[PDB]
Amino acid sequence: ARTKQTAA
Amino acid sequence: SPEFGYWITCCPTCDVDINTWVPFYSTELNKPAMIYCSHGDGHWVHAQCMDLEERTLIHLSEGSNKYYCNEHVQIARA
Ligand SMILES: [Zn+2]
Ligand SMILES: [Zn+2]
């Protein structure tokens, strides 16, 4: 799923 | 009229506000984590407002599975 602000 | 970006009112019970927000997930700093709901024409919702645990959110972001917000998840995709 597409997401935002999930990058460690 | 309706609104794009990180500071939208994502659902009827949305708790994310540009005037009150603080980091919750370990991946957040100055912006709320969001996830795309594939229902209809699709829309974005705040992961926190969906009561998504961090690992569920991260696993979703690491795969090709589609997500459906709490509002539309029970809708017959038939
Ligand atoms: Zn929200
Ligand atoms: Zn939805």
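Please read every residue number as a count from 1 along the shown chain.
The way this entry was determined, per its header, is X-ray crystallography, 2.0 Å.
Yeah, the Cβs are placed from backbone N, Cα and C, and that goes for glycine too.
Residues or ranges marked as Zn(2+) 1 binding site by Swiss-Prot on the basis of experimental evidence: B:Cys10, B:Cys14, B:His46, B:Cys49. Taken residue by residue with DSSP, B:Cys49 (Zn(2+) 1 binding site) is part of a helix. Counting Cβ atoms from all protein chains shown, B:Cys49 (Zn(2+) 1 binding site) has 20 others lying within 10 Å of its own Cβ.
In the three-state DSSP assignment, the secondary structure recorded for B:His43 (Zn(2+) 2 binding site) is strand. The Zn(2+) 2 binding site annotation in Swiss-Prot covers B:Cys37, B:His43, B:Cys69, B:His72, and the record cites experimental evidence as its basis.
Recorded in Swiss-Prot as a mutagenesis result, B:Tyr6 to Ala (Swiss-Prot position 415) carries the remark: Abolishes binding to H3K4me3 without affecting phosphoinositide-binding. Listed in sequence order, the residues of the same chain lying 6 or more apart from B:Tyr6 (mutagenesis position) and placing their CB within less than 8 Å of its CB are B:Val16, B:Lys31, B:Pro32, B:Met34. In this structure, B:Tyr6 (mutagenesis position) belongs to neither helix nor strand by DSSP; it is coil.
In the structure as shown, the Cβ atom of B:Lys31 (mutagenesis position) sits within 10 Å of 15 other Cβ atoms. Quoting Swiss-Prot on the mutagenesis of B:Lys31 to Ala (Swiss-Prot position 440): Binds PtdIns(4,5)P2 at wild-type level.
Swiss-Prot gives this note for the published mutagenesis B:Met34 to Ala (Swiss-Prot position 443): Abolishes binding to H3K4me3 without affecting phosphoinositide-binding.
In the shown protein chains, 18 other C-beta atoms lie within 10 A of the C-beta of B:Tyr36 (mutagenesis position). DSSP assigns B:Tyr36 (mutagenesis position) to a strand segment in the three-state reduction. Quoted from Swiss-Prot, the note on the mutagenesis of B:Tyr36 to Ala or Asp (Swiss-Prot position 445) is: Still binds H3K4me3 and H3R2me2 but with reduced affinity.
Neighbour list (B:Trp44 (mutagenesis position), Cβ cut-off 8 Å, at least 6 residues apart, same chain): B:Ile8, B:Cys10, B:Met34, B:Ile35, B:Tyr36, B:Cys37. According to Swiss-Prot, the mutagenesis experiment B:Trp44 to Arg (Swiss-Prot position 453) carries the annotation: Abolishes binding to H3K4me3 without affecting phosphoinositide-binding. Impairs enzymatic activity of the RAG complex.
Packing around B:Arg55 (mutagenesis position) is summarised by its Cβ count: 8 other Cβ atoms lie within 10 angstroms of its Cβ, all protein chains included. The note that Swiss-Prot attaches to the published mutagenesis B:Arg55 to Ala (Swiss-Prot position 464) is: Leads to a strong reduction in PtdIns(4,5)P2-binding.
B:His59 to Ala (Swiss-Prot position 468) appears in Swiss-Prot as a mutagenesis experiment; the accompanying note says: Leads to a strong reduction in PtdIns(4,5)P2-binding. The C-beta environment of B:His59 (mutagenesis position), restricted to residues of the same chain at least 6 apart in sequence and closer than 8 Å, is empty.
Taking the Cα atom of each, B:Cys14 (Zn(2+) 1 binding site) and B:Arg55 (mutagenesis position) are about 21 angstrom apart. Look at the Cβ of each of the binding-site residues B:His43, B:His46, B:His72 and count the other Cβ atoms within 10 Å; the largest number goes with B:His46.
Listed recorded positions: B:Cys10, B:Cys14, B:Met34, B:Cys37, B:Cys69. The one with the lowest count of other Cβ atoms within 10 Å of its Cβ is B:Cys14.
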